[PDB]
Amino acid sequence: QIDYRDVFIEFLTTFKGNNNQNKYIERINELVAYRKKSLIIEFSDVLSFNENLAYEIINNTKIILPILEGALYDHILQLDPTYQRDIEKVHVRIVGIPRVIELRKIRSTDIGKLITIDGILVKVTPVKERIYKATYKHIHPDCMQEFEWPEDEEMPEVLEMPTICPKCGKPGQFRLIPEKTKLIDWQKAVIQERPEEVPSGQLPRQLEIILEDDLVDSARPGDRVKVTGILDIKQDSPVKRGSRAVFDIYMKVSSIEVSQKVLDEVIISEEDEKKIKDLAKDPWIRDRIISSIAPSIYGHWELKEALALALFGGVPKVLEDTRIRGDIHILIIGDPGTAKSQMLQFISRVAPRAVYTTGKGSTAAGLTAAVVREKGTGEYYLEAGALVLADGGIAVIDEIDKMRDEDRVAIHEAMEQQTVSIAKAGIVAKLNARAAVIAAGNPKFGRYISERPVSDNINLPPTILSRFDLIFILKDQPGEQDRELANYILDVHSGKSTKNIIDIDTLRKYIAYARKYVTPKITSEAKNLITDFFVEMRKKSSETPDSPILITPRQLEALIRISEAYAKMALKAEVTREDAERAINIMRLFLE
Ligand SMILES: [Zn+2]
């Protein structure tokens, strides 16, 4: 009925904008120049112009949007009439609308309404095509004319056919002519609820969504994504279950946005004061190290550090051959607990963006892969449900021992440049897993790692170990002797250490991890103290013609100079002096 073409063309062209310089005509220009069909308009720019526009769009989106889209194309042809032949209908898409509904709680009254959803994107199918509008011609003495099949609506997955056609008004033979038929690009993805949002009970919810036209290959699995879509249902036909609607859900995606750095940040607000009161000059390093330990002390002086360190940052990114392998990967192989990671892993479950995968791997990937069948008829999905879900976070993997035979060739990649190269002919993609890996594994027979070399003990890997930075063993504890206070620590007393606040449990996370606003490039005397260590360690080995394997600093000089520099990323802004001493120590301890 009522018509907003007026407001539309009187908006895009007349809108002032950030610089108070005409925008949305300029976006239009780039669009017509680059042969792209999408118009991304901010909702806050509309609400700062016309409010009623919002309500009508967002609630009547179903019918209103395509109207506005065609109405735009008209204005676009008369800026550049040669825009024909290349595009049929440009798209109008809205970013950052007010209604953002968690995929967990979804009203059944929200079908056909415009909404936004936060979540992580896990499974994605390959690019496919479909018929947008099919053009048929009727063979008989009463027709000999052409027509489009989905009148006033759109056609479905499986295409329908005669008998009756409007032209002549009879049944008969119908030939499809691809000459006039319009086609559309197609893809399907699965948004899983965020590991944070997930209550301890039940399981993360999932939503099936459909990426159309140029939205294809916009989002890659493992991404932290916000989408804006219009929900729908198809079914046709539901089989098997049961649970629970019974409505196949359909999200037709208008827009996707991958924009963020760490948006999982639980809060800053008041807590900025508290973590800054926590950056106090006191030996904050040692106490913070005492915090992750609790409540257990065994032979941990090295490990307490290595974990504290692993939880922290240090990621230089250079456009020429990106080299990071930061976010230090540590592996503790020990006999059956023995307290193992059954405790320390649980403490490394208190952390941001933390993926705990118990055993080899869950979800039929465990690191990454492409899958068969599974909804269905032979639909091919590409899904990686483990190590690339920890992107910008820690993947705590217990029992590496059981790792899939096929996967040990994938980690060579995902632990090196932190990408996964995948070509199964379903697609060729580089998945982004920047995750730190804190690992654990059983040895071959009980506790074997005293006499036998620490290699060959962990079974599967011969090399992957080289792709770890700090690997520790769990001492059998023959010589403990210290265990009076050390054990009674918490079995009665609340108090343990001089600080005794121990940064709580959450709070230690609200700073130590949740705070990487720090980017400490080390300089000056540090640069030297590490070097004199480099030459002395090297020459110490290379002086002996016996070839003692070189002590292997050559690649490691890289990741020591990650460790230290970014070990004392612990609320130290760019400042690095004696931090070196700590790292060079534990590495000289390690190399030998
Ligand atoms: Zn006919």
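We number chain A the same way Swiss-Prot does; the residues here are 7-598, in that order.
The deposited model was determined using X-ray crystallography, 4.1 Å.
Every residue gets a Cβ built from N, Cα and C, even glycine.
Non-local neighbourhood of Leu189 (mutagenesis position): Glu135, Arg136, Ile137, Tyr138, each in the same chain, at least six residues away, with C-beta under 8 Å from its C-beta. DSSP assigns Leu189 (mutagenesis position) to a strand segment in the three-state reduction. According to Swiss-Prot, the experimentally introduced change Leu189 to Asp is described as follows: Predominantly monomeric and loss of helicase activity; when associated with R-191.
A C-beta separation below 8 Å, combined with a sequence spacing of at least six in one chain, links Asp191 (mutagenesis position) to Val133, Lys134, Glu135, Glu218, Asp219, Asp220, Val222. Under its mutagenesis entries, Swiss-Prot includes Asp191 to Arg with the note: Predominantly monomeric and loss of helicase activity; when associated with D-189.
Residues annotated as domain 'MCM' in Swiss-Prot: 291-495.
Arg329 to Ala appears in Swiss-Prot as a mutagenesis experiment; the accompanying note says: Impairs helicase activity; when associated with 326-A-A-327. The Cβ neighbour count for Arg329 (mutagenesis position), using a 10 Å radius and every protein chain shown, is 14.
A C-beta separation below 8 Å, combined with a sequence spacing of at least six in one chain, links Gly343 (ATP binding site) to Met349. The ATP binding site feature in Swiss-Prot is assigned to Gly340, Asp341, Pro342, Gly343, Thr344, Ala345, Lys346, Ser347.
As a published mutagenesis entry, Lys346 to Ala appears in Swiss-Prot alongside the note: Loss of helicase and ATPase activity. In the shown protein chains, 19 other C-beta atoms lie within 10 A of the C-beta of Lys346 (mutagenesis position).
Under the heading of mutagenesis, Swiss-Prot lists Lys366 to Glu and annotates it as follows: Loss of helicase and reduction of ATPase activity. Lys366 (mutagenesis position): 19 other CB atoms within 10 A of its CB, across all protein chains.
Looking at Swiss-Prot, the entry for mutagenesis of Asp404 to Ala says: Loss of helicase and ATPase activity. The Cβ of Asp404 (mutagenesis position) lies under 8 Å from the Cβ of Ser347, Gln348, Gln351, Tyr362, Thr363, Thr364, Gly365, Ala445, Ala446, each on the same chain and at least six residues away in sequence.
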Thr344, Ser347 as binding-site residues, winner by CB count within 10 A: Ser347
Other same-chain residues whose Cβ falls within 8 Å of the Cβ centroid of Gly340, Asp341, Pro342, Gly343, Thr344, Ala345, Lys346, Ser347, the recorded ATP site, in sequence order: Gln348, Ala446, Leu480
Same-chain residues at least 6 apart in sequence whose Cβ lies under 8 Å from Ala345 (ATP binding site): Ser302, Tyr304, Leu480
Spatially closest candidate among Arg329, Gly340, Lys366, the listed recorded positions, to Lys346 (mutagenesis position) (Cα to Cα): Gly340
Neighbour-count leader, CB within 10 A, binding-site residues: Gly340, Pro342: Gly340
